[PDB]
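**Student:** For reference, the structure I am asking about is given below.
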Amino acid sequence: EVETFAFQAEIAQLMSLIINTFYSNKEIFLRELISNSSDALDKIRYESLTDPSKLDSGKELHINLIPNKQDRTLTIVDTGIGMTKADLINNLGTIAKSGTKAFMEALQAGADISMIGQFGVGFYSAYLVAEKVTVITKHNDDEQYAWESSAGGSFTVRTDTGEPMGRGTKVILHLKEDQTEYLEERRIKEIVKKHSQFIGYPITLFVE
Ligand SMILES: O=c1[nH]c2cc(CNS(O)(O)c3cccnc3)ccc2n1-c1cc(Cl)c(O)cc1O
């Protein structure tokens, strides 16, 4: 059973802006996704201070970067708080309608696409490099779900019966044919060092 949803008009417009605008500094997508993972990890860290049983689904708080040259995918895995099915559907737990507005008002006021994260809609910068994005998530209060979208105004949600994660979120970037540089170890290392060198959780770059 696959459910198909329409993006809210402001999100479809934000996604069209990211896909169609000429902007060479595409590498910021990784900073934005690592920042989202760090926010999810802060959230489970905080919640577990009062209820340590919330870490029954996994005590390790980390981020893994997994390139796969054969599948042409870059996967960002975190063991953060995860998202419920409702959260996924409601713009991946973001304030995307009000954030898209504030980002649009900022762009007209002298901002560039790299400031997207300040408006809480940094997730959608994944479409700077990916033709398709799959989000696998597991929250303690819900089952494991897979969100997916190739943009074009719609997304799907289905239960994920493949590899249970325990808790957290997996962002699978199906890279555009001319964005394969983001599968190279030296390029990922460079971007992590430049934009995410002081994240409060271990970032492990997997090798092939
Ligand atoms: O899976 C989750 N759970 C998350 C939880 C948070 C924080 N959620 S909360 O605290 O409910 C919130 C919502 C809206 C505004 N302020 C705070 C942030 C990112 C999360 N993520 C997450 C989201 C994206 Cl898009 C991602 O790339 C990776 C992630 O781990």
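Here Swiss-Prot sets the residue numbers for chain A, with the shown residues being 16-223 in order.
Method of determination (from the header): X-ray crystallography, 1.9 Å.
Using N, Cα and C of the backbone, Cβ positions are placed for all residues, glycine too.
Sharing the record's features from Swiss-Prot:
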type    : residues     : note
MUTAGEN : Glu47 to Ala : Strong ATP-binding. Strong interaction with HSF1, HIF1A, ERBB2, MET, KEAP1 and RHOBTB2. No effect on interaction with TSC1
MUTAGEN : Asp93 to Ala : Impaired ATP-binding. Strong interaction with HIF1A, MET, KEAP1 and RHOBTB2. Loss of interaction with HSF1 and ERBB2. Los of interaction with TSC1
MUTAGEN : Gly97 to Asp : Abolishes ATPase activity
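Locate each feature and note its surroundings.
**Tutor:** Taking all protein chains in view, 21 other C-beta atoms sit within 10 angstroms of the C-beta of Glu47 (mutagenesis position).
Sequence-distant contacts (6 or more apart, same chain, Cβ under 8 Å) of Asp93 (mutagenesis position) comprise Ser52, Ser53, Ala55, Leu56, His77, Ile78, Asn79, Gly183, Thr184, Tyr216. Secondary structure at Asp93 (mutagenesis position), taken from DSSP and collapsed to helix, strand or coil, is strand.
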**Student:** Does anything in the same chain, at least 6 positions from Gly97 (mutagenesis position), have a Cβ under 8 Å from its Cβ, and if so what?
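**Tutor:** Result: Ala55, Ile59, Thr152, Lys153, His154, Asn155, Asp157, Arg182, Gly183, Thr184.
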